[PDB]
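Just below is one structure, and these are the notes that go with it.
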Amino acid sequence: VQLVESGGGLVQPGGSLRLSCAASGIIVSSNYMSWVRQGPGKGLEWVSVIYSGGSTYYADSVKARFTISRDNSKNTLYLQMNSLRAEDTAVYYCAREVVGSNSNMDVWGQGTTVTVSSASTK
Amino acid sequence: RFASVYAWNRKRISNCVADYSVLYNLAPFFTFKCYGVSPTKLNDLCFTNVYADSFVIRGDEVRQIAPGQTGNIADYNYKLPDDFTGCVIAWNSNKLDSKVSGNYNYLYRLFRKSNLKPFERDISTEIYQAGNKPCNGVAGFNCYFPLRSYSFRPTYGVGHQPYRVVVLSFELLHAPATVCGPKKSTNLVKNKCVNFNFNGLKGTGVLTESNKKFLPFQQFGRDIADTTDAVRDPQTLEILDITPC
Amino acid sequence: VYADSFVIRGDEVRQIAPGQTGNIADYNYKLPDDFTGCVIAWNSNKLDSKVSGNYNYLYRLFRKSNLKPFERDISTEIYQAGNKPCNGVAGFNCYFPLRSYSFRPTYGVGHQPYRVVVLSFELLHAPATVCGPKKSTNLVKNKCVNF
Amino acid sequence: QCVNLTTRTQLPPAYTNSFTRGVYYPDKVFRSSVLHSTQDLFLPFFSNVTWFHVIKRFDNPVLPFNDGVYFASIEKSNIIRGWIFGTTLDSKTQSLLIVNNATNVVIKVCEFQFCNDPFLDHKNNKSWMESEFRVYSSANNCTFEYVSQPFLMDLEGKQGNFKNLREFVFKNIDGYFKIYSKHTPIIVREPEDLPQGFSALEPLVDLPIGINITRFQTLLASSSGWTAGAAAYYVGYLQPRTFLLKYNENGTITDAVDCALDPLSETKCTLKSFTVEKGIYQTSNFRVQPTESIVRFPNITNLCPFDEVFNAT
Amino acid sequence: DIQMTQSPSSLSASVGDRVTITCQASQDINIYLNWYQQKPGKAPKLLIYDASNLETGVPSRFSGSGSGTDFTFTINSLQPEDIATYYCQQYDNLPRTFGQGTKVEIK
Ligand SMILES: *[C@@H]1O[C@H](CO)[C@@H](O)[C@H](O)[C@H]1NC(C)=O
Ligand SMILES: *[C@@H]1O[C@H](CO)[C@@H](O)[C@H](O)[C@H]1NC(C)=O
Ligand SMILES: *[C@@H]1O[C@H](CO)[C@@H](O)[C@H](O)[C@H]1NC(C)=O
Ligand SMILES: *[C@@H]1O[C@H](CO)[C@@H](O)[C@H](O)[C@H]1NC(C)=O
Ligand SMILES: *[C@@H]1O[C@H](CO)[C@@H](O)[C@H](O)[C@H]1NC(C)=O
Ligand SMILES: *[C@@H]1O[C@H](CO)[C@@H](O)[C@H](O)[C@H]1NC(C)=O
């Protein structure tokens, strides 16, 4: 029931990579997935959420820029960006929503500290 | 007690009249937020097979019941078509539905994990199993009961109070039509010029007491020139003659 | 030339045209049957609809009688639904005449605020003050010309 | 709950002629002393109609329905009870049922699974009894329920001496279903080939079903054994025609004349009068109907390159 | 959007003493509200469910209560393994919003 990280590397502004977070047997399509954003020195920010019915709700700050989908059998959630403006030097925490109404299920997942900058690796 | 969210109570009203002024009378002045037809013309524009529902939800979902928007009640419990004709009616029910001790008789489906087509009811009372582990049991981990309850304590504010919504809808598929509401019965006028209107007859003239003898079924009356000249009063069943002025 | 201007909901833009029934075309703004002019309508969702909801635009819903063409009514008094006196109350059968929209971006295309500007003018009766850019020319007498 | 009664001693149905029966009130208009020319569905004058006799010998087959049906029954013992209308009658499509109770007439628009031989008579041999009301397996999807005043009838069963003739006309149009009814007493003449004369049909019921109708079957009234009096009922079909109707001084139809039966009837119809004078009258021209149809087209088989235009790189 | 605010930013003075950490919301919200506990550099964890429940494994002394746009919680005992940040989060009212951040540190 644990979560598997998948991501890394350095990218330039205007480019996007293939964000993925895998599951250890928990269904990803017939469930409630969600990713959030954590910054150095600043607090958490909600990024996106997908319901079991295919309804995608994400923050208006990234309107018409993120595409998210749950794999049919790989148990891995996928997302792709569009038109990075270089403010998302972040760590992306993948998970599912913590509780619908009342449950003891509270598992989380690790995230990769991705960075976006014009200067490449030095 | 209205039906809960999981089973929206069906009620196919037919073979009657149209009256919605009492709906204005139920609650203090509000807005219908009506989608299909403008509210002022619901008394008119009569159709067949008026289609009514009844269920109680929270305040937030009242504005979220609109077609096109998804969620949990609008997605996993009750969804509307994109060509939905008709519109919803909502009012506050703090004084009736809400209970000081906490009324938990109203429950909703939060776990269904399947998109709902418009206009169908699903009753999945059985527990669901998730995580690629066969649960098949009762009160187990990763075995979530899909039916959970609202809380309607009266101390809460607007947005969480119970709202009783009656989603009317109309369909028109050939048919002779059976639901329509008349109104505005007026006083009859004798020996004066009148713009009369009897049973859908439009004309002008002066109405006087007549002498001809009709049949139990015949209503109108026509002269040689093929024009209406005798009309039977719909309410009190005598015969009035029409004369030019 | 004259220029009436207002904002209405999308589904009601059909009622503006000459001779139609409903709340807007009978209680708020009625064009004469014999209209002579134009009508304009362009979606203004971003300009005129606040995200939280703007209540500056109001419409009259209950009124005793209709509106004669091009007539304005700014009165706001309780309207008696029944035989019962209303000395001014919010209770039984006594209701406020006019109500306000709550325009929001999330609403459907039919519920977003359009904008209406109705140009009204009259022709061929009197001296004209405003008209077309067409440049003038010389004047000729006693010669068959196209004037 | 029914059983396969069978034991049907079927005989060819009789053929008689309807002199002038089957004229009803077209519309709800009051007219006095006028000749009105109308165009509607009517039973043609001097038309062939089917006679069914029940005595032993039983007669109740399913019959086609189209453009309305004229039903007649000559009886003294009031044995005919109901009618069944539908298109499949297999608990798949909704069906209509007309049935008279002792003090009710009731109208059933619902999904029925009807029995092979609907009947309630056959009790105690000669004795009657409308038992086995469950001619349908179950009422799955019911839409229209109605109750009103039943029709006139006489108690018990009298053999012979038919003194009551009941005429009904059933017409489906624009979803509406209309039943017009008429009753006449004392028929001393032997019940064959219908009585002679004219009698209008007052409207009785109009009702909004809007369902399909293609065929109907009549309903006649320890599941075997029936030794009772005779019964005769006649059926006829309607075709769209034009009639000329004479309203009397009180607004009751008194004499109707056809328009497409005889040249004399045709000229009576044309002149809007019931009598003609010595002369020559032009009624209508004649023209040969088409025999068949032919089409001539080129012989092309290759498909057009719409795809290339609409799927260009 | 709900303006998510909390005044007591840094309760670093308390070492095993009374803690008055709390959060506020602009609009009126019900108990559909919880918190996360996040050690620097790894994924957060849950302690309270629906503002009235408790995590499966945590000390029993944790008790929080709040209604009417005001949520309060106390941790009177400061065990050394709780030296991290605490975050407030209201949900079920889109968009889902997070608190700016609270600091606690032992001396
Ligand atoms: C008559 O027999 C046939 C064939 O056995 C059967 O399908 C039908 O249901 C029977 N009818 C009744 C009324 O039992
Ligand atoms: C009408 O019935 C008579 C009597 O059986 C028969 O001789 C005649 O052929 C029938 N005509 C038609 C058109 O069926
Ligand atoms: C007639 O209908 C009424 C109402 O359903 C019922 O009470 C009564 O028993 C019926 N009588 C007969 C003879 O069908
Ligand atoms: C008809 O016969 C059945 C059984 O043969 C009997 O139960 C019933 O009473 C009889 N009916 C009458 C009216 O005698
Ligand atoms: C019944 O009538 C409707 C009306 O159009 C038609 O669509 C349908 O095919 C009909 N069904 C049958 C079985 O005749
Ligand atoms: C163009 O190609 C697609 C994919 O094969 C096909 O579905 C479509 O029908 C084609 N266009 C036309 C006009 O056939």
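Sequence positions for chain C are given in Swiss-Prot numbering; the residues included correspond to 395-541, in order.
Per the header: electron microscopy, 3.4 Å.
A Cβ is built for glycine as well, from the same backbone N, Cα and C atoms used for every other residue.
Take the CB of C:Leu452 (mutagenesis position) and look out to 10 A: across all protein chains shown you find 12 other CB atoms. Annotation of the mutagenesis experiment C:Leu452 to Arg in Swiss-Prot: Increased resistance to neutralizing antibodies. Decreases HLA binding to NF9 epitope. Increased binding affinity to human ACE2.
Record note (Swiss-Prot) on the mutagenesis of C:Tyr453 to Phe: Decreased HLA binding to NF9 epitope. Increased binding affinity to human ACE2. A 10 Å cutoff on Cβ-Cβ distances gives C:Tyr453 (mutagenesis position) a total of 18 other Cβ atoms nearby, all chains included.
Recorded in Swiss-Prot as a natural variant, C:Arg408 to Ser carries the remark: In strain: Omicron/BA.2, Omicron/BA.2.12.1, Omicron/BA.2.75, Omicron/BA.4, Omicron/BA.5, Omicron/BQ.1.1, Omicron/XBB.1.5, Omicron/EG.5.1. Around the Cβ of C:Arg408 (variant position), a 10 Å sphere holds 12 further Cβ atoms from the protein chains shown. Annotation note: C:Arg408 (variant position) sits in a coil segment as assigned by DSSP.
DSSP gives C:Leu452 (mutagenesis position) a strand state. Quoted from Swiss-Prot, the note on natural variant C:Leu452 to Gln is: In strain: Omicron/BA.2.12.1.
As a natural variant entry, C:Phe456 to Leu appears in Swiss-Prot alongside the note: In strain: Omicron/EG.5.1. For C:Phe456 (variant position), the same-chain residues lying six or more positions away in sequence with a CB closer than 8 A to its CB are C:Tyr473, C:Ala475, C:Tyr489, C:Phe490, C:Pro491.
Swiss-Prot documents C:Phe486 to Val as a naturally occurring variant and attaches the note In strain: Omicron/BA.4, Omicron/BA.5, Omicron/BQ.1.1. Neighbour density for C:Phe486 (variant position): within 10 A of its CB lie 11 other CB atoms from the protein chains shown.
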Distance from C:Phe486 (variant position) back to C:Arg408 (variant position), taken between C-alpha atoms, in Å: 34
Between C:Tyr453 (mutagenesis position) and C:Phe486 (variant position), how many Å separate their Cα atoms? 22
Taking only the CA atoms, the spacing between C:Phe486 (variant position) and C:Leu452 (mutagenesis position), expressed in whole angstrom, is 23
